[PDB]
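Below: the structure, in structure tokens.
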Amino acid sequence: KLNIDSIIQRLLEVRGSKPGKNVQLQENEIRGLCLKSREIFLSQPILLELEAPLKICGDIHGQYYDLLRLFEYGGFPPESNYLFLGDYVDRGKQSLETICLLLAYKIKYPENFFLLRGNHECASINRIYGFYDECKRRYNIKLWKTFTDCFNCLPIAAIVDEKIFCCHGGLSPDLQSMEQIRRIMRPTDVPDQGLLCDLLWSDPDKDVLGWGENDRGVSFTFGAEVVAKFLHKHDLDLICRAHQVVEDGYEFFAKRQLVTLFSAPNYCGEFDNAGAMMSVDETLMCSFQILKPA
Ligand SMILES: [Mn+2]
Ligand SMILES: [Mn+2]
């Protein structure tokens, strides 16, 4: 029943327009995106094992016209393969269009386009930071619930070519084995502590070395020694995460053993930050494309 091509065409029709212009899909169409993407998310592993070549993006937060920007720099699907690290909704003004385009591409190109869960893909959080209000304002609360059901099935982490470990937040002191991630059962809401919480909420910290307390009031911080041991233990070369704004769009930590990516330029209209996108080529060489704020 679902006309994906037409949905994608209408979402892209506003390319070039000044930021703010809405796209108005029918409720039934959005509901269809959620239900069909949810089938796909559940049919694929919770810990994705992906291969290069690949583009990797961090937080978007409903900045739809920045998402379009990313695709014009990186290549509209299927010209490149994509992995997004979560935080698609909240704070920005066009979360619906952001998430709709992402889900549409996921349905169209399920083997070449991937979405991880971020900490905002949780109903207790996106109720407060804007997605609930955007849904209510534009459609209704029932549609917001349909999105939650779909968010609850997103995968949590990826390993790219057995060398790059990717997740929204970062590491967990509870993470002894990758099998622990593969055993996480979907759908689920994100608990307030534990492994799943930490993957979506933790942060690197330059002033600690081991594990520390996190100023967010949830989860932990980790230092360079945690990072080194994790990579040595699992025979990995790099951790790739998002979750924090970085002035330059990306930022290395711990002698380039971790990188933070952030893909929303001029975040909230408040910050003066650039957005970045990481390319991994077949040789596992990492490059960056930078989108300066306009
Ligand atoms: Mn975020
Ligand atoms: Mn986050």
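In order, the residues displayed for chain A correspond to 6-299 in Swiss-Prot numbering, which applies throughout.
Cβ coordinates come from backbone N, Cα and C, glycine included.
Look at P50 (mutagenesis position): DSSP puts it in coil. The local packing around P50 (mutagenesis position), expressed as other Cβ atoms within 10 Å of its Cβ over all shown chains, amounts to 13. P50 to R appears in Swiss-Prot as a mutagenesis experiment; the accompanying note says: Promotes SMP complex formation.
The secondary structure of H66 (Mn(2+) 1 binding site), as reduced to three states from DSSP, is coil rather than helix or strand. In sequence order, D92, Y93, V94, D95, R96, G97, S100, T103, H125, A269, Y272, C273 are the residues of the chain that are 6 or more apart from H66 (Mn(2+) 1 binding site) and have a CB within less than 8 Å of its CB. Swiss-Prot lists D64, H66, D92 with the feature Mn(2+) 1 binding site, giving experimental evidence as the kind of evidence.
Around the Cβ of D64 (Mn(2+) 1 binding site), 27 further Cβ atoms fall within 10 Å across all displayed protein chains. The Mn(2+) 2 binding site annotation in Swiss-Prot covers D64, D92, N124, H173, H248.
Secondary structure at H125 (mutagenesis position), as computed by DSSP, is coil. The number of other CB atoms found within 10 A of the CB of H125 (mutagenesis position), across every protein chain shown, is 27. Annotation of the mutagenesis experiment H125 to A in Swiss-Prot: Loss of activity.
Per Swiss-Prot, active site, proton donor is recorded for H125.
The annotation that Swiss-Prot gives for the mutagenesis experiment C273 to A, S or L reads: Abolishes interaction with microcystin toxin. When other Cβ atoms within 10 Å of the Cβ of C273 (mutagenesis position) are tallied across all protein chains shown, the result is 12.
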Under 6 Å from ligand 1 by Cβ, which recorded positions from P50, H173, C273?
none
Pairwise Cα distance for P50 (mutagenesis position)/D64 (Mn(2+) 1 binding site) [Å, integer]:
22
Counting across all protein chains present, how many other Cβ atoms fall within 10 Å of the Cβ of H173 (Mn(2+) 2 binding site)?
26
Give the sequence-ordered set of same-chain residues, not counting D64, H66, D92, with Cβ within 8 Å of the centre of the Cβ atoms defining the Mn(2+) 1 site.
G63, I65, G67, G91, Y93, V94, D95, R96, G97, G123, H125, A247, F267, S268, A269
